[PDB]
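Report on the following structure.
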Protein chains: 2
Amino acid sequence: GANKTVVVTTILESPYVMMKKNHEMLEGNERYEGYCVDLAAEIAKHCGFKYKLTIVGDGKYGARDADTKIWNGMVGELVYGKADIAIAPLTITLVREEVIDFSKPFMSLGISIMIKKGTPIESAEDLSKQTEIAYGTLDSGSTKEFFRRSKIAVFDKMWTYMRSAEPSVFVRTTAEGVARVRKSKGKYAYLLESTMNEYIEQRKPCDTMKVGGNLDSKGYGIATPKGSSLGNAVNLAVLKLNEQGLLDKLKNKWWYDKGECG
Amino acid sequence: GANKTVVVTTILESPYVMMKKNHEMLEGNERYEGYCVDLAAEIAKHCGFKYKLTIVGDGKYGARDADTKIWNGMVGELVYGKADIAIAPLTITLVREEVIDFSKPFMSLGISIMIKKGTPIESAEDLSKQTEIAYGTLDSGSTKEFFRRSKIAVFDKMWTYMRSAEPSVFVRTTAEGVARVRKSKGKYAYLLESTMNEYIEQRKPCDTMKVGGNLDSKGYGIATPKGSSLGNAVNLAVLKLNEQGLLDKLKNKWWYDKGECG
Ligand SMILES: N[C@H](Cc1nsnc1O)C(=O)O
Ligand SMILES: N[C@H](Cc1nsnc1O)C(=O)O
């Protein structure tokens, strides 16, 4: 049929998608700003379509509920036809690639450790060999899944501790993880993707630090329902943007150009 | 029909595919060793197929000849049905994705600068602002194409110089680029992918160094003829291997576990 407005599912995660300071006075797509808001614009331009940005209802990235077997988050929105595409920091994983399509990565990343400055921790091994400093991850997504599945000694040890720790060491959003690290006087370390970690490191009150090397290497991809016609065009659009140096500039724009820590 | 031996096209590039020291006494796939030889084995195991490794005839990665319009190298082998899959450090690019399929990346990289230790160069800008130290790239592939296409000031300036430099600053293979840097007393710098650069840095006589940050960010993908049935299984295989930490171990195995520079 004729062209139709493409429904984009995304998530409120700084600095990918954030509410403009004056969003209360705006409406539609203009309420949002950020790396993925800019990328969405570029993709639509190159693919030739108009779109409506919609924040995922449950605020989740996407996981298959072990109970109901129903996919939640942005992945779910695609799987059940609620949205036509996902433009956000959605990590490309095996379980997800089995149910939806992913474009080649538009950004790279790896699980990392975030500590309050001064915390005596330099690695995952360090965390696994102590109990005074608690640690956790987002309550769902590629990181939690990484630990739940891991057969690597150190990571499995970490998972055994995290899953049974009481009170919970898991958080609902990255913002909550960051807040916990900042208010825990170094007694809480947060495991999240290097990209968000690096961003937060340049935000006031500049009291957090990324320590150690990444535990893995992967990337974010633009997702579409399995078999979607839009998939191929989006993929080529992503590659073109990267080769034009456009993605690199968007990265600098939202991460370092306006860092608040010097 | 029934299963058939899968023809794998690859390229002799250390440490991805190298001739074993005693290859002269061996035959078939057993003549070769390296990261991609190991990856090929893992992919075949996970995808359930047997294969024959064959070194690309022209020794090229793959480019569309401006004259004949014919694709050469490994890309050509796929495009014309000479091979069923390419397992090598083949860079995922737009022009290539338009003619063949690529799995999600199995390794990340970026164009980098290789200098003989001591050379007064720390960046691409540095190179572009001087003439005493000549510089070049492989005579074909994603790096040369990066410069030929680039609209970025500094890189276009570099391309203008390189393309017209006499004698040629381009080389036929990475090995030739490395040799030129090592024998040029610092008067030649080589532009190649960070992965090969980092590998060479840990090889005797340990006289080369990677300097500056990468000029871009991209990845290597396993390639198959456009629409090939093998594509989907290979892609999932790649993701599974990465999530098992297998790719990380292969990287260490062939890059650092046996570095000869400490
Ligand atoms: N990219 C998210 C996971 C994530 N983002 S920041 N910290 C995390 O664990 C996913 O795709 O699940
Ligand atoms: N990966 C090659 C290019 C390359 N490899 S080492 N130095 C280079 O320029 C290609 O896919 O063309």
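One-based numbering along the chain as shown.
Heads up, header says this was done by X-ray crystallography, 2.0 Å.
Heads up, the Cβ atoms here are built off N, Cα and C, so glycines get one too.
So that you can see what the record holds, here are the features copied from Swiss-Prot:
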- B:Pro89, B:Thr91, B:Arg96, B:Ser142, B:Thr143, B:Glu193: L-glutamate binding site (BINDING)
- B:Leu94 to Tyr (Swiss-Prot position 504): Promotes dimerization. Strongly reduced desensitization (MUTAGEN)
- B:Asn242 to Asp (Swiss-Prot position 775): Increases rate of desensitization (MUTAGEN)
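Shown on the structure are the features that Swiss-Prot records.
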residue: B:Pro89; record: L-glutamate binding site; CB count, 10 Å: 24
residue: B:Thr91; record: L-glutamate binding site; CB count, 10 Å: 22
residue: B:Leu94; record: mutagenesis position; CB count, 10 Å: 19
residue: B:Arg96; record: L-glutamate binding site; CB count, 10 Å: 26
residue: B:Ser142; record: L-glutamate binding site; CB count, 10 Å: 25
residue: B:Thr143; record: L-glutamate binding site; CB count, 10 Å: 22
residue: B:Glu193; record: L-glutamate binding site; CB count, 10 Å: 24
residue: B:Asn242; record: mutagenesis position; CB count, 10 Å: 21
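According to DSSP, B:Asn242 (mutagenesis position) is assigned to a helical segment.
Contact with chain A, taken as any Cβ pair under 8 Å, is found for the recorded positions B:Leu94 out of B:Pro89, B:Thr91, B:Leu94, B:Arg96, B:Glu193.
Cα-Cα distance from B:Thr91 (L-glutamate binding site) to B:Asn242 (mutagenesis position): 18 Å (rounded to the nearest whole number). The record assigns B:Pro89, B:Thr91, B:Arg96, B:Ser142, B:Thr143, B:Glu193 to the L-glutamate binding site, and the maximum Cα to Cα distance across that set is 17 Å.
Reduced to three states, the DSSP call for B:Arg96 (L-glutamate binding site) is helix. Close to the recorded L-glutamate site, the chain also has B:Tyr61, B:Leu90, B:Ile92, B:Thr93, B:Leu109, B:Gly141, B:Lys218, B:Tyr220: residues not among B:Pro89, B:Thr91, B:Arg96, B:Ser142, B:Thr143, B:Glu193 whose Cβ is within 8 Å of the site's Cβ mean position. Spacing of B:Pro89 (L-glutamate binding site) relative to B:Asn242 (mutagenesis position) is 16 Å (Cα to Cα, whole number). Using Cα positions, the member of the recorded positions B:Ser142, B:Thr143, B:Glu193, B:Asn242 nearest to B:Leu94 (mutagenesis position) is identified as B:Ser142.
Comparing Cα positions, B:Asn242 (mutagenesis position) lies closest to B:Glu193 out of the binding-site residues B:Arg96, B:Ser142, B:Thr143, B:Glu193. Screening the recorded positions B:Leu94, B:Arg96, B:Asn242 for a C-beta under 6 A from any atom of ligand 2 leaves none.
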